[PDB]
Amino acid sequence: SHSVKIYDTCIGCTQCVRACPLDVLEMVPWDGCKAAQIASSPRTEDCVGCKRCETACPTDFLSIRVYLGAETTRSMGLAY
Amino acid sequence: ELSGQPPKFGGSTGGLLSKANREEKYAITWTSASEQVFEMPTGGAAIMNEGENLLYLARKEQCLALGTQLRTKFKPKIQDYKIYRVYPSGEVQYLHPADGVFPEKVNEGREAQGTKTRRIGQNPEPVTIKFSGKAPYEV
Amino acid sequence: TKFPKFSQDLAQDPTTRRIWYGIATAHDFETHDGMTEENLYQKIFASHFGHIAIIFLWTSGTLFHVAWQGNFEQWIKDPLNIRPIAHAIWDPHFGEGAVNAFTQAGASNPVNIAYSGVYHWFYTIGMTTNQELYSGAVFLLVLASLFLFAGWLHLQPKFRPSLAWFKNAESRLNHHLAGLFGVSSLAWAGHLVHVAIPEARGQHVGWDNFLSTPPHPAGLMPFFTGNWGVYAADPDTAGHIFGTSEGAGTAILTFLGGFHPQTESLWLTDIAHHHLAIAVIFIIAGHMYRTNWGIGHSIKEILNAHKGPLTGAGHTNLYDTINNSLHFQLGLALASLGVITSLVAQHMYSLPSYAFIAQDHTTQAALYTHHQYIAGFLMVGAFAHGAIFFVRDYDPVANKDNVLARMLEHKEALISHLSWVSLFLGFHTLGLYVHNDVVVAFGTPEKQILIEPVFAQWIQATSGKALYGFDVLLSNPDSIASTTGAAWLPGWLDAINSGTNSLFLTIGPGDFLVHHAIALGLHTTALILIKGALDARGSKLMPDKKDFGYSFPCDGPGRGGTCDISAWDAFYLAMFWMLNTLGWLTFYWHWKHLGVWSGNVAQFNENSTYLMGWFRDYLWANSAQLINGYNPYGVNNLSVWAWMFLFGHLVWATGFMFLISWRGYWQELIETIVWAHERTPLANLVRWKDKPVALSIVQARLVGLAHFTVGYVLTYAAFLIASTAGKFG
Amino acid sequence: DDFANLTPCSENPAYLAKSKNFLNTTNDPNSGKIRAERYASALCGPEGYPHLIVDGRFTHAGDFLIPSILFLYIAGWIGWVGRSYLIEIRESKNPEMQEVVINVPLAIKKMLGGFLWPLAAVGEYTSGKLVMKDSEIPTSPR
Amino acid sequence: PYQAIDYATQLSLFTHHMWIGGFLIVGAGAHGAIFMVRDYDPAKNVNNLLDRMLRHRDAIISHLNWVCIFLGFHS
Amino acid sequence: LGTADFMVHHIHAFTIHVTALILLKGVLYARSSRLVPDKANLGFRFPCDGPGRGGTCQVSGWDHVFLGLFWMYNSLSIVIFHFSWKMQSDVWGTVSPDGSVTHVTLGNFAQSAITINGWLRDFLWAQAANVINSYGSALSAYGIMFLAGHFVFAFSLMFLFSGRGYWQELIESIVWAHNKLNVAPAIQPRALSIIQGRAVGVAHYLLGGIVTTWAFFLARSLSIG
Ligand code: CLA
Ligand code: CLA
Ligand code: CLA
Ligand code: CLA
Ligand code: CLA
Ligand SMILES: CC1=C(/C=C/C(C)=C/C=C/C(C)=C\C=C\C=C(C)\C=C\C=C(C)\C=C\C2=C[C@H](C)[C@H](O)CC2(C)C)C(C)(C)C[C@@H](O)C1
Ligand SMILES: CC1=C(/C=C/C(C)=C/C=C/C(C)=C/C=C/C=C(C)/C=C/C=C(C)/C=C/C2=C(C)CCCC2(C)C)C(C)(C)CCC1
Ligand SMILES: CC1=C(C/C=C(\C)CCC[C@H](C)CCC[C@H](C)CCCC(C)C)C(=O)c2ccccc2C1=O
Ligand code: SF4
Ligand code: SF4
C-alpha cells in the first residue's frame, strides 16, 4: 500500500483529515502547534493516493505527503 | 450481528460483483428519523426505511461517500452511521468511526502514527541509503 | 505469484499491471530486491557479454544469408549494373502478381534487394567468393559461442570478479586504449596490407597462400632499416581498374589523398597508412596511466590538481563521483558514441571508402539516415541517464563547490539563456520562411530574403574549394599553407574541386536557412534535456523530487496541477523534438542529394527558400511512384514499400490515442466490460487470473511514444527507399 | 574579387529577362519598374534573385547593419519603457490592478521618454540598480 | 437557380452546414452532462425514465462498446 | 451505389456510433462511477482525481466532451471526403452535345475507394495538385491557408502531448531571469491549467484541420470548371 507521512510543520487545521475520502487520517493531541493537535495516518492500508490531503494542506510546501508504493486491490480502487 | 432492513430499491447493474462473494464487501448501517430518498452511490435513487437501515457496497470509498451524503444532504443530520467490512467467512470487522468519535476532531486516547519529527527538507539524500531496501522518507 | 521475482511489491499486485511493470523494471538491476554492488557489477558484466554475442550472431546471420540466397559472385562482375540481394522471400500469403513483381535482380524466385551497402564493404575488404562469406559466418558463430561461454564462466563462484577489479580505472583505460583500440587497428592495417590490397590489385591471396606471398617486394628490410619511403614508391596510377592488374602499383602505404578515379572512393593504401598511424598513436596513448610499475599518471591526482580561482574547487573529487556512479559513465559513453555516430555519417556520405558505393545512391541515403537516427537516439539516452545519475548517484557534500555542484548553482541562468537562444532562432527563422512563402505566393519571388552562407563558403575556400573565389589559405596558392609540399594536396585539391562528388557540396541561401533551422532544433532539444536533468533533483513546484524517484506520474491536481513533472517526462518530451530535428536534417540531406544525383541542382536552389517548395517539389513530387506501388492495374516491386508507408502512417496515428486520451476514461470503460463479462452466461465459466486494469499514466506515455516513433521511422524509411529506388535504383 | 559565384543583377541575363514582367505591388503602375531599377544594385545568383551578404563589410551595410540598428533602437525603446512603467507601478499598493487596467497618463508619459533608453540604460548599469544581486532573487532548490 | 451548376458552391454549402451540425450535436452531448451534474435531483426522479437510465447504464455502455468494436472490425 | 458505397456508409455508421458512445458515457457516468463514487461533488469541469486508484486522468464530463470533439471531427471529415469524391467521380462533370457525360475524375471512385491507398493516392495526392500549384495566381491565398492549416494542427500537439508541470518549471526559470533585471511582472505568470491546456490543444487542433480541409476543398472546386 501507499505510505502517508506527516511532518512537524503541521498546524492542526484538520483540512487534510476532512479532505480524506477513505478515512485514512485522524487527529491526535500534540504540543508543537497552537491547536495542540497533529494529523496521523493509522489506516494507510486503505489509502488510494488521491492526494486530496496534500491538496488541502495550507502550510508552505506540505506537512503531509503520500508516496505511492505497492498496489493492492484497496489501493487501486477496484470494485471487481 | 448486523441488523437492519435494506432500503427500498429497485436494483441496478452498478451494484456488487463476484468480489463481494470471493474477496470481501462492506456494510453501512444508520437510523433514519423519517422515510425519505437518497442517491445511491452506485447510481439512481433509493427510498430508505424509517428506523434502522442496512446497505451493502463493494468499496469502502462508496460507503464513506454515502456517509458524507447522509451527513451533509439532510436537515436532520445522520451521525450514527457505522461502516463495517464483511469477509466471505462471515467475520465482520468494524471500520468507521474507529472509536465512536469522528476523525475530524481530536479525541484523547489515539496514538500518533506516521508522524515524522523533522521537516520535509531534512530528508536524507538517496546516495546515502542506496543498495538498501529503504526510501528517504522511510528512514 | 512468482513473476517478477526481483520485486515483491509487484509480485503481490492482483492486477495485470504486475505483468507490465515487471517487464519495465526487469533490466533495472539497481532497484532489485536484495541487490548488492558486487552482484550488480557481475550481472552487468554477464549481460554485456550477452549483447556482444548477440551482435556477433546478427553479423553472422547477415553474412550467411547473403552467401546463401544472394548474388555476390554475380554482383562483383558488374557492381554498377546489378542490384545486390538481401535475402529470399518465402511468403505463402503472396499471389501471382507479387511473385512476378519481386522476382528481380536476375533471381529465379521472389527475393529482396539489399540496401545496407554490405556488398560494397565485402568487395572492398577483400572477400570475393561465396565460400569466404560462408567461412566468415561460421567463424562468427564460433566467436559468439566463445563469448557466451565466457559470460557463463565469469559468473561462476570461482571466477566472479571482485568489486575492486571493476573499479580499476587506470588498468582498464590502459588495456582498452593500447590493446582494444591500438592493436585492433594495427591488425586491421595488417589485414589490408597482407590481403585486401593484393586482392584489389588482382593477386588472389587467402589463408592457403598468405604465408608465402609477401605484400611488398622488399620484406621488412626497409621497415627495420628506417628506409620507410620504399613502401610509398610506385603507387596505383589513375588508370587502375579495381580488382585487376591493369594500372596497379606496388606501394602498400601511400598518402595519395582524394579518391580513386574508378571507384570514386579513397585509396586502400591511404587507409592502410591511416589505420597504422592511429594504431601507433593509440598504443602510445595506452601507456599513460599507472597500474603496477610505479610509472604512469594517476587519474585522481590529475583531476584534483586542475583547480581554478574562478570555478572554486575545479575538478576535485570527480574521480570518486564518476567511478562510484555507473549512470555517469553510461551517460558519458552514450554522449561520446552519439557524437561519433554523427561523425561517421557526416564523414562517410562525403568521403566514401568502399568501391562503387557513391554510385549506389539508395544505399548511401539509407546509411546516412540510419546512422544519424542512431546518433540521435544515443544523444537522447546520454542526457536521460545523466538525469538518472543526478536523481540517484549525486552526493552534494562530496562534490561540494566543484564543477558538478556548481552547475546546479547557475542552472536557472543556463535554462534562461538556452530558452532565449531557442526562441531567437525559432522566431526569426520561421519569420524568414513565412516571409519568403508569402512573397512568392503573391507572384513576386524577387523580394525573397536570401542570405548567402558566407562563413561556410569561407571555410570551404580555406579547405581548398575555388568555386567561391575567396582565395584564402589552401585556395590561395601563394599562402604558406598551400606551399608545404604535403603529399595529399595535389590529390585532395583535385578531388574537392571536382563537382562529381559530395566532397564539400556547393551551398546557397536554402542551405543557410536549413542549417539555422537545424541549429534551432538542436538547441531546443538540448534545452528540454538539460532542463529535465537539472530539475530532476528538485524545483520550486516540487522541492523534494529526488524522494519520488526518476519516473513517477505526477503529484496530483493539487498545487495548480503537476502533469508531466518527472524527469522521465522531460525525456519523453525531448524525444519528439529529437525526431522532428532528425526529420528536418534528413529531408534536407535527401532533397539536396536528389538534386545532386539527377543533376538538377536548380530545382532545390530555387524552391528550398520557401516552405511550399518543400511541400510540393519534395513531398508531393517524389511520392508519385511510392503510392503507385500497388495499383488497380497491377503491382510492381515497390508494393512492399507502399504497404509499409501506409503501415507507418497508421502506427503514427495510433500513438496519438495513447498520447491524447488518458487513463480514467479507459478505466471506466474497462469497468463496464468487466461487468458485461461477469454477467454473460457461458462466459462465467472462464475467469481471468489477473484483474484487468487500464494502463498506468507513465506506461501510457511510453506506449504512445513507442507507437509514434515506430510509425515515424517506418514511414520515412519507406518513403526514402521507394523514392530513391524509383528515381535511380 | 569576392563572391565569384555571385554577379551584379545589372548584367545578369536571368534577372534582366525576368525583370520586365515584375508585378505591380500597389495601385501605382510604376511599382514594378521602381522595384526593377532598385534591385539592379544588389547581387543576384543564377536564379535571378537578389542576395544579401552579412560578412561585416561596410559596402553591403544596407543589407543587415542599417536595419540592425533600426530594429535595436525600437526594441530597446519598448523594453525600457515597459520596464520603467512596471517599476513605477510596483509601489502603488495595487500593482496587479494597474497591470490589467493600464494607467494611461503614466503609460503615455513613459512612452514619450523612451527615446533616451541607451543613456538611461548605461546610467542605470553604472548606478548599480539595473541588475539585482543573486542573494536577493528567489531560486528553486538545487 | 444555378446552384447545381456551381460545384464549388455545392461543396462549400454542404461541408459548412455539416460541420455546423456536428458541432451542435457535440454541444448537446456536453450540456446534457452539465445538466446531469448540476440540476439533476434524485428526490423528484424516483423510478422515472431518468432513474432507469442511471440504473441500467452499465448494460447500455457495455452493449454500445461491443457494437462499436464490432462495427470497427467488420468495416 | 456499389461495394464502395456500402463500405463507406457502414464506416459512417461505425464513427457515429463511437461518437455516441463517448458522449453517452460522459452523460451517464457524469454523476459518479465505480472508479469515483462522488464525481458530482467535484463538479462538471475538473481535471482529474489524482494518481490514486492507478490514475484518474480525464474522468469528468468535460473530458468526455473533449474526447468526443476529436471523434466528431474524424466522422465529419470522412463524411465530407466521401461526398466530395463521389460527387466528383460519378455525378459532376460535363455533357457533350452527343449526350455523353464525362465525369470530373473519370469514375475512379468505384475501383479506388475500396483501399486506403486508393484514398491516399487517387483522392488526396491527386486532388491536392490544384492547391499546391496555386502559387502566383488568384488561388494562392488558398495555398497559403492550406499550409497554415497544416501548421496549427501540429502546433496543437504541443499542448495535447505535454503537461503543465514542465511548463511551470520552465516559467520558474524564466521568472528568475526577468527577476535578475528587476523586470519581473506583478501578476505572477502561471502555466495553463490542465483543463485549459486540453481546451487549447483541441481548439487549435480543430482549427488547423478544418482550415486545411476548407482550403483544399475550395482550391479544388474552384479549378474543376
Ligand atoms: C497477411 C499479411 C501478411 C503476412 C502474415 C505475411 C507474412 C510473412 N511475410 Mg509478408 N508481405 C505482406 C503481407 C504479409 N506477409 C505484404 C502485403 C507484402 C507486400 C507485397 C509483403 C512482403 C514481404 C516481403 C518482401 C517479405 C515478406 C516476408 C514474410 C515472412 C516473414 C517471416 C516472419 O514473420 O518471421 C520472422 C518474424 C518476425 C521478424 C517477428 C516480427 C514481429 C514481432 C511482433 C516482433 C517481436 C516482438 C517481441 C520481441 C516478440 C516477443 C516474442 C514473442 C514470441 C512473444 C512471413 C511469412 C519475408 C520472407 O518471406 O522472408 C522470410 C520477406 O522477405 N513479406
Ligand atoms: C587487451 C586487453 C583487453 C581487451 C582487448 C578488452 C576488450 C573488451 N573489453 Mg575489457 N578489460 C581489460 C582488458 C581488455 N578488454 C582489463 C584489463 C579490464 C579490467 C581493468 C577490463 C574490464 C572490462 C569490463 C568491466 C568490461 C570490458 C568489456 C570489453 C569489451 C567491450 C566491447 C568493445 O569495446 O568492443 C567493441 C568496440 C570496439 C572494438 C572499438 C570501438 C569502436 C571504435 C571506438 C570506433 C569504430 C571503429 C570503426 C570505424 C568501426 C568499424 C567499422 C566496420 C564495421 C566497417 C571488449 C571486447 C565489456 C564487456 O562486457 O565485454 C565482454 C565490459 O563491460 N572490459
Ligand atoms: C548502453 C545502452 C543503455 C543501457 C545499458 C541502459 C540501461 C538502463 N536504462 Mg537506458 N537508455 C538508453 C540506453 C541504455 N540504457 C538510450 C539510448 C535511451 C534513450 C531512448 C535510454 C533511455 C532510458 C530511460 C528513459 C530510462 C532508462 C532506464 C534504464 C535502466 C533500467 C531500465 C531499462 O533500460 O530496461 C527496461 C527497458 C525497457 C522495458 C525497454 C523496452 C522497450 C522496447 C525495447 C521497445 C521496442 C519497440 C518495438 C519492439 C518495435 C517493434 C517494431 C515492429 C512493429 C517492426 C538501465 C540502467 C530507466 C531507468 O531510469 O532505470 C534506472 C528509464 O526510466 N533508459
Ligand atoms: C509546429 C509546431 C510547434 C511549434 C511552432 C512549437 C513552438 C515552440 N515550442 Mg514546441 N512542441 C511541439 C510543437 C511545436 N512547438 C510538439 C509537438 C512538442 C512535443 C510535445 C513540443 C515540445 C516542446 C517543449 C518540450 C518545449 C517546446 C518549446 C517551444 C518554443 C521554442 C521556441 C521555438 O522553437 O521557436 C519560437 C516559437 C515560435 C516560432 C512559435 C511562434 C509562432 C507564432 C505564429 C508567432 C506569432 C504569434 C501569433 C501571431 C499569435 C496569434 C494569436 C491569435 C491569432 C489568437 C516555441 C514556442 C520550448 C520552449 O518553451 O522554449 C522556451 C520547450 O521547452 N515545445
Ligand atoms: C446555443 C449554443 C450554446 C449556448 C448558449 C451555450 C452556453 C453555455 N455553455 Mg456551451 N457548448 C456549445 C453551445 C452552447 N453553449 C457547443 C456547441 C459546445 C461544444 C463545443 C459547447 C461546449 C461547452 C463546454 C465544454 C462548456 C460550455 C459551457 C457553457 C456555459 C457558459 C461558459 C462558456 O462557454 O462561456 C465562455 C466561452 C468561451 C471561453 C469561448 C471562447 C473561446 C472559443 C472556444 C474560441 C472559438 C474560436 C473560434 C471558433 C474561431 C476563432 C479563430 C481565431 C483565429 C480568430 C453556458 C451555459 C461551460 C460550462 O460548463 O458552463 C456551465 C463549459 O465548460 N459549453
Ligand atoms: C538594456 C536593455 C535591457 C537589458 C539588456 C541586457 C541585460 C543585456 C545583456 C547582455 C549580455 C549579458 C550579453 C551580451 C552579448 C552579446 C554578444 C555576444 C554579441 C555578439 C555579436 C556578434 C557575434 C556580432 C556579429 C556580427 C556583427 C557584424 C556587425 C555583422 O552584423 C556581421 C555579424 C552578424 C557576424 C532590457 C532587456 C532590460 C530592456 C531593453 O529595452 C534594454
Ligand atoms: C547532464 C549530465 C551529463 C550529460 C551531459 C551530456 C550528454 C553532454 C554532452 C555534451 C556534448 C555532446 C559535447 C560535445 C562536445 C564537442 C566539442 C566540444 C567539440 C569540439 C571540437 C573542436 C574543438 C574541433 C576543433 C577543430 C576543428 C573545428 C577543425 C580543425 C581541427 C580541430 C580539431 C582543431 C553527464 C552524463 C555527462 C554527467 C551528469 C550530468
Ligand atoms: C506551451 C504550454 C504551456 C505554456 C503556455 C502559456 C503560458 C500560454 C502563453 C500565452 C501568451 C502569453 C499569449 C498568446 C496567446 C494569446 C491569446 C495571444 C493574443 C494576441 C492578441 C492580443 C493580438 C502550458 O501552460 C501548458 C499547460 C498544459 C498543457 C500544455 C501546455 C503547453 O503546451
Ligand atoms: S492539512 Fe496539513 S497543516 Fe492541516 S492538519 Fe493536515 S497536515 Fe496539518
Ligand atoms: S497526470 Fe493525470 S492524475 Fe496526474 S495531475 Fe495530471 S490529470 Fe491529474
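Chain C is numbered as in Swiss-Prot; the shown residues are, in order, 3-731.
Cβ atoms are placed via backbone N, Cα and C, with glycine included.
For C:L522 (mutagenesis position), the number of other Cβ atoms no farther than 10 Å from its own Cβ, over all displayed protein chains, is 22. In Swiss-Prot, the entry for mutagenesis C:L522 to P states: No protein or PSI accumulate, unable to grow photoautotrophically. The structure shown retains the original residue.
Under the heading of mutagenesis, Swiss-Prot lists C:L522 to V and annotates it as follows: No effect. When secondary structure is read from DSSP and collapsed to three states, C:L522 (mutagenesis position) falls in the helix class.
Secondary structure at C:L536 (mutagenesis position), as computed by DSSP, is helix. Quoted from Swiss-Prot, the note attached to the mutagenesis of C:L536 to M states: No effect.
Cβ contacts within 10 Å of C:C556 ([4Fe-4S] cluster binding site), excluding its own Cβ and spanning all protein chains shown: 27. According to its DSSP assignment, C:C556 ([4Fe-4S] cluster binding site) is coil. Residues or ranges marked as [4Fe-4S] cluster binding site by Swiss-Prot: C:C556, C:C565.
The note that Swiss-Prot attaches to the published mutagenesis C:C565 to S is: Accumulates some protein and PSI, still does not grow photoautotrophically. Taking the Cβ of C:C565 (mutagenesis position) as centre and 10 Å as the limit, one finds 26 other Cβ atoms among all the protein chains shown. Under the DSSP three-state reduction, C:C565 (mutagenesis position) is assigned to coil, being neither helix nor strand.
For the mutagenesis experiment C:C565 to D or H, the note given by Swiss-Prot reads: Almost no protein accumulates. No PSI activity is present, unable to grow photoautotrophically.
Per Swiss-Prot, chlorophyll a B1 binding site is recorded for C:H651. In the three-state DSSP classification, C:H651 (chlorophyll a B1 binding site) falls within a helix. A simple way to gauge crowding: the CB of C:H651 (chlorophyll a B1 binding site) has 17 other CB atoms within 10 angstroms, across all the protein chains here.
According to DSSP, C:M659 (chlorophyll a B3 binding site) sits within a helical segment. Here Swiss-Prot flags C:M659, C:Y667 as chlorophyll a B3 binding site.
A sphere of 10 angstroms centred on the C-beta of C:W668 (phylloquinone binding site) encloses 19 other C-beta atoms. Swiss-Prot lists C:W668 with the feature phylloquinone binding site, giving similarity to another entry as the kind of evidence.
Candidate recorded positions: C:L536, C:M659. Fewest other C-beta atoms within 10 angstroms, C:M659. The recorded positions recorded for this entry are C:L522, C:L536, C:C556, C:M659, C:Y667, and the Cα of C:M659 lies nearest to that of C:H651 (chlorophyll a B1 binding site).
Sequence-distant neighbours of C:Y667 (chlorophyll a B3 binding site): no residue of the same chain at least 6 apart has a C-beta under 8 Å from its C-beta.
With respect to their backbone Cα atoms, C:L536 (mutagenesis position) and C:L522 (mutagenesis position) stand 21 Å from each other. For C:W668 (phylloquinone binding site) paired with C:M659 (chlorophyll a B3 binding site), the C-alpha to C-alpha distance reads 11 Å.
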